[PDB]
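Single-structure report; data block below.
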Amino acid sequence: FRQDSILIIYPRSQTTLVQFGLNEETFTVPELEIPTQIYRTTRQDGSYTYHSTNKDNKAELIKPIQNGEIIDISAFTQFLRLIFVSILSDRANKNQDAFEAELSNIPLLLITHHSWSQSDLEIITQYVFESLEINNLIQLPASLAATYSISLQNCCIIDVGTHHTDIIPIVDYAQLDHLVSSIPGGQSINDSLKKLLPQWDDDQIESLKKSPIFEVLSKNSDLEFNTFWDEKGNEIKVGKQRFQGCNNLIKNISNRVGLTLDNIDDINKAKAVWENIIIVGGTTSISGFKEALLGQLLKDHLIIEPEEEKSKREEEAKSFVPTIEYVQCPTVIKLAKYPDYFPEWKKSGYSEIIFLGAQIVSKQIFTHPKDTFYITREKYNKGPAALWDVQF
Amino acid sequence: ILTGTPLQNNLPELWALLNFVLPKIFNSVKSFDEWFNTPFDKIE
Amino acid sequence: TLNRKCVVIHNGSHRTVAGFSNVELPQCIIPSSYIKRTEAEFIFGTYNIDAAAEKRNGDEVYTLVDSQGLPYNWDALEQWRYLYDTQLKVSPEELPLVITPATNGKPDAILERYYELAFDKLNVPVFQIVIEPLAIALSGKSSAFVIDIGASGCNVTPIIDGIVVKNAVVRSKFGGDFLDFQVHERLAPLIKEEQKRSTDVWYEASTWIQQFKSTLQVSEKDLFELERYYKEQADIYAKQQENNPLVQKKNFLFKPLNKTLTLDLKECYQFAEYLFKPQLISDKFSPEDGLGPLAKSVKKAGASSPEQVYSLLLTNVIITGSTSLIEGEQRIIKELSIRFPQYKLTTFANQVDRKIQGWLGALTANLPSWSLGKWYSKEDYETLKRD
Amino acid sequence: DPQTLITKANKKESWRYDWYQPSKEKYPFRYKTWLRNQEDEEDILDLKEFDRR
Amino acid sequence: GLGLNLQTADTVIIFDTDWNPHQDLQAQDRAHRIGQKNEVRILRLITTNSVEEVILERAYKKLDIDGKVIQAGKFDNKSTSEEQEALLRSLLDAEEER
Amino acid sequence: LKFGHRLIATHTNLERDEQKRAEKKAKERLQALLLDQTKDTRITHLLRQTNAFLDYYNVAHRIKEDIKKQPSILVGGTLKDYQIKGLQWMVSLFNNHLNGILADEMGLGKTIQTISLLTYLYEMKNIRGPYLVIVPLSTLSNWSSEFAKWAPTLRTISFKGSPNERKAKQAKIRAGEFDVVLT
Ligand SMILES: Nc1ncnc2c1ncn2[C@@H]1O[C@H](COP(=O)(O)OP(=O)(O)O)[C@@H](O)[C@H]1O
Ligand code: BEF
Ligand SMILES: [Mg+2]
């Protein structure tokens, strides 16, 4: 397929990143960022006409996705219509031959979430091939589109949007459905920010959440108070709470990642996922949230000869330090690496790197003949039962 | 590598000496062919 | 196969494992127990651990399913609504159903209760009940000698040409939960701590007892035999020079204390010795209750030619179960190759997928004919409702 | 029009999620599955508006 | 050339006259060893008006070429700093003698 | 798995296309508005050899250790300053996970230092397992005789001659129960 024909869509808990037309040398930041939202005019006959704008205030702003989950599947397929049709019309205005070049056959690469149901993705394929009439479709998961950003085989995907946190173990490029645990999102970061900065509002604490002076401790730190600027350009100073706020969610994710990855009967894949902890989402432009999340993981779930007993047998050694040999799995806890060879993504950050691995997957599979990973039109001639035939 | 002597006096396989022993210079193999000119106005 | 999306559920004595036929993984693996949070709140779900991390007063992890593989809390198991909506996110009335312990032919009832559970309680329009040790034999073998060391115990089932040798199906007591009691019992001085407490005991069986279990062992011979042999080996190594493999520390890091719990190799062996020798824990349990002479389930299968049954079983051994994923199968090979050396033990086992092997066998759902298994219509309830 | 752009795009069955009754003939139960739909079985935003820049 | 480790060998004679000088110096140190109780003497039996002196001429021709490599490789033991320039002047006068 | 490791190769392409972008961009920028690049960058590459491979006297031999005693399994061998310095420099090369060339003249204990390599490091680590030593066919048994007299408890596997005698050894030690293969 053509990378100018490639459409990549990531609806997240607030915003939907859309890119049509890859940058094709290094992949770009997803240029379009809609909110994850579509107005629906309930036409009085019960039919629904779907708009991007509040059409005569009979339209209701239906977010198709918050907390990652599809929360209106028909409005999500019509938000796929709203985005897709917009790509078609905008390339019918800007390019106008793209209906033979970019819109002649759009390999629609849609980023899915763990909380999207089976009937959700089947109705997605139905509306995509019958009502969107899209002959070629990947439903790429957000965890795999995170893990292919450096084709990581075993990792932990922590989708911290502003609203929700997924903890998703990936083993052999595949998600454990029984171990995915979604605990709440930068609103839990905002929540302990409000616990620690009571005098502020949601705009001040959210601008702190998108401030450069936002860290977690586990120089901004040597300063007691630091000054960032509000959305209206007002200088706001903050004490040690700019080293805090994320720490409550850090402990919540940390205990949830421990209870996720220590319950595995396979003692070895636990450590390989334990050393590739990935934390993604529009919140995760916060500095130090991933760092103190790792530090709290090492605080809660790192198996070692503990400092009482390792100090005791440091003293037994000074009588070369041996370690009391434990049997448990989480003995090494580490994070994973981000591809620095994308200057568009080096510049525009890796907080939404799910789109980056989606771009890499799109240049892989679509520019390949491999329809083992996308449904063809003839493959629809098993339908969304061929959606079950085109998974990775 | 244990040896009582290095390679031949002309020494072009100083690469192959250093390549099997070290991961140093196997990327640009054609580097030091101009820089092996040291073994082959006597003062200048 | 046929155009179907069946629901594949394995209900073990401790684990409720659920997904569909068109997904080869379960959508969830929650307990077949519940932290009855106390309102009564039958908290199913593994992490919903965290409620039992509160260890709350009134929170009571009762099982739904006892040690026979049959549920004793069926409407709290109707957990089935929790499965289909909070985990599967589908109507059970949409999809067909495959649900997985063998017996002697008497409780062939529970199906009526599943006529309750799939037609009345959930109105699943068709449900297929499969035999779980026969499902483990399926995922492509016709006859087997299935030993499931699950949470319930060592469940031995002979299977000859697909039929169940009903007199020879023997299920032991000593599996996961008795070893939860055992690991809670022996590391009790080292954890310094020493159903309703199932919120203490099941929670510890979720946090550290399993962390001592997936990390327990079985001796490949008898531990008394391996113990005497390794003591003889260490005496040879000591007397020749002037080391025992059993004197080395398998320390456990009890994370509610962050403390070294030095149990040795023989010590971790001794827990799973009670599955083969439960006379070492209580006098009321014979070595026949252990897995070796459980041989007896081969011999009781000899009455269904008995040596042909022995040929089929002892050349078609099948190993499965949660507590069988504790290291040490070679104990089964040694312990039954001394009671039956005549047919060499060519065993089969899922080694991972072993703890959910009944689910994978029920998933094999994906049979190419609806006539290959008995799929119960609502009319099949109506026929079973008559006479 | 959105449907005109859509039919102008990506260039074919339809499929349904329906009760099938399976055959042995038909079983006295029925069940949902994705059955093959046979042959006889809005608005636009302009882009570069939500473009992050 | 690589056959033996002998501490009692004394006298070395070479007829083939070093087609490879590294082959000659490899077989050269088989006489003197740690614990050598004899006194080593080395002879190269070369006839006048023949070609074997030309290889003996080309012996110390080739021995000077690796003299800037392998006899410059000799002070590189403990990363010396002044031992290079001492061997840069002293070995140069021995190369001047020939 | 075919696809996921296809992307591993594709990630190498997107890196190397960026690397062929950037190194060419570096070669354009670093000389527009000799070999001393190989000095500082190969010092850091020695740190890549220590940590990521697993003054030049200091940055490579950073793990410092000097033990002038022979191994206890080295029995009946003469200790001078060469095989003390030859060991603990190579032990410093062993601790830093570095290879090297023992550029010594001759008679400096090539068998003495290698026995003291395996018998000392292994004495502490006690590994002395499937290690490879390959010597020329001219000196095979002399190394093996020195593998008998200068060190016990290190088993040796040879490879010589007609293929009939190898079938007894290499089917018995097919599973690899040895300390050294002397090939
Ligand atoms: N301390 C020592 N005492 C006695 N002999 C020694 C001592 N060190 C080395 N040797 C002699 O050196 C020989 C081994 O040297 P070798 O391994 O052949 O050196 P290389 O391999 O560098 O040529 C032995 O034959 C031994 O007799
Ligand atoms: F290799 Be030399 F003869 F010790
Ligand atoms: Mg030698």
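Numbering starts at 1 and runs along the chain as displayed.
The deposited model was determined using electron microscopy, 6.9 Å.
Quick reminder: no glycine exception, Cβ is built from N, Cα and C everywhere.
For the mutagenesis of C:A18 to P (Swiss-Prot position 19), Swiss-Prot gives this note: Impaired heterodimerization with ARP9. Temperature-sensitive phenotype. Moderate suppressor of Ty phenotype. The structure shown keeps the original residue. The Cβ of C:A18 (mutagenesis position) has 26 other Cβ atoms within 10 Å, all protein chains considered.
The 10 Å shell around the Cβ of C:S32 (mutagenesis position) contains 23 further Cβ atoms across the protein chains shown. According to Swiss-Prot, the mutagenesis experiment C:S32 to F (Swiss-Prot position 33) carries the annotation: Impaired heterodimerization with ARP9. Temperature-sensitive phenotype. Moderate suppressor of Ty phenotype.
Annotation of the mutagenesis experiment C:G321 to V (Swiss-Prot position 396) in Swiss-Prot: Temperature-sensitive phenotype. Moderate suppressor of Ty phenotype. Over all protein chains present, the Cβ of C:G321 (mutagenesis position) has 28 other Cβ atoms lying within 10 Å.
Taking Cβ-Cβ distances under 8 Å and a sequence gap of 6 or more within the same chain, the neighbours of C:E335 (mutagenesis position) are C:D222, C:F276, C:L291, C:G292. The annotation that Swiss-Prot gives for the mutagenesis experiment C:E335 to K (Swiss-Prot position 411) reads: Impaired heterodimerization with ARP9. Temperature-sensitive phenotype. Moderate suppressor of Ty phenotype.
Checked against ligand 3, the mutagenesis positions C:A18, C:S32, C:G321, C:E335 give no residue with a Cβ less than 6 Å away from one of its atoms. Separating the Cα atoms of C:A18 (mutagenesis position) and C:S32 (mutagenesis position) is a whole-number distance of 11 Å.
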